[PDB]
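*Asks:* Sharing a structure, written as structure tokens. Questions coming.
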Amino acid sequence: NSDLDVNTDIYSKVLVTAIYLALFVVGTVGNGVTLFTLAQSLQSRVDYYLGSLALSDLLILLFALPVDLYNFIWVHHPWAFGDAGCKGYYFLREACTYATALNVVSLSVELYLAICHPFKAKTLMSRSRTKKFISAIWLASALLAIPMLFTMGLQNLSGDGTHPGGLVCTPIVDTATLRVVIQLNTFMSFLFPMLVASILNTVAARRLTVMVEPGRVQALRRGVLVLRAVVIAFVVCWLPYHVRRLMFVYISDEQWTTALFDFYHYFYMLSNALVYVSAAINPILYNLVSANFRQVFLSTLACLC
Amino acid sequence: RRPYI
């Protein structure tokens, strides 16, 4: 009884709490004012993509954060929400990850096509078809996020399973299928797409150096660098997250001691913190490099006040 | 003792 509790420093709890607060405010204000700011020849399309990205960021920040703070870090048990809360939460997370990844890859594609083939850069995707492609990204992401509605659930692990304080939002499915779905998310929402995006970034950079209306290159290069920053930040932030989930299953029960338990939890704090950092980092990467986005940002926040 | 989160 009550063994389901987690040994975590109160100092660390308050730490990640404050951190999550900062990331929450910064990310929410950033992506929000970004979305209001978004409201053109080509940049309209990349504005739609950035719209999708900042939207996903807003989803994770607004919705996933307070759930994470309350139960995952502070409460531990019992799960206070409903099953729809759990399944919906994980589904939301995964869908957001897939959406983000697809947005990034598609952005790399459209950038490469923009710089290398300007003749086909106007005909390839009209804004209508672009929005259709965005909705396509959303729905596909949902389809890929579907397993979480089946994988995750609730189990009473109070030993007898009768004690109310033992209710836990946990994966109901077996260890094997768990390994399977974790692999699915790791490959499709991280490894493969970021690999493709990195490749397209390398090629874009090389052919950019090859290509070198002279002023236009100054803007497109800016685009490239921004993309690079986004990609590297993504991979570097999501890497321990996926490893943690791999760690979660690739370690046997006999190997699972209290040390690896608490360590897994501090690593959870760390990795998730890095995730929310990756969420809030986008508008900062936009403002810093673009300057114009920053001036109109300041203009709009001056409009609100 | 396997974690549940």
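Here Swiss-Prot sets the residue numbers for chain A, with the shown residues being 52-90, 96-268, 296-388 in order.
Cβ atoms are placed via backbone N, Cα and C, with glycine included.
According to Swiss-Prot, the protein carries these features:
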MUTAGEN   A:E166 to A  Abolishes signaling via G-proteins; when associated with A-310 and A-358
MUTAGEN   A:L310 to A  Abolishes signaling via G-proteins; when associated with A-166 and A-358
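Tell me about the setting of these features in this model.
*Replies:* Proximity of A:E166 (mutagenesis position) to non-local residues of its own chain (separation of 6 or more, Cβ distance below 8 Å) is seen for A:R101, A:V102, A:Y105, A:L180, A:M181, given in sequence order.
Of all the Cβ atoms in the protein chains shown, 21 others lie within 10 Å of the Cβ of A:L310 (mutagenesis position).
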*Asks:* Given a gap of 5 unmodelled residues from A:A90 to A:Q96, what is the distance between their Cα atoms, rounded to a whole number of Å?
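*Replies:* The unmodelled segment spans a Cα gap of 11 Å.
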*Asks:* Using DSSP reduced to three states, classify A:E166 (mutagenesis position) as helix, strand or coil.
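*Replies:* The residue in question, A:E166 (mutagenesis position), is helix (DSSP, three-state).
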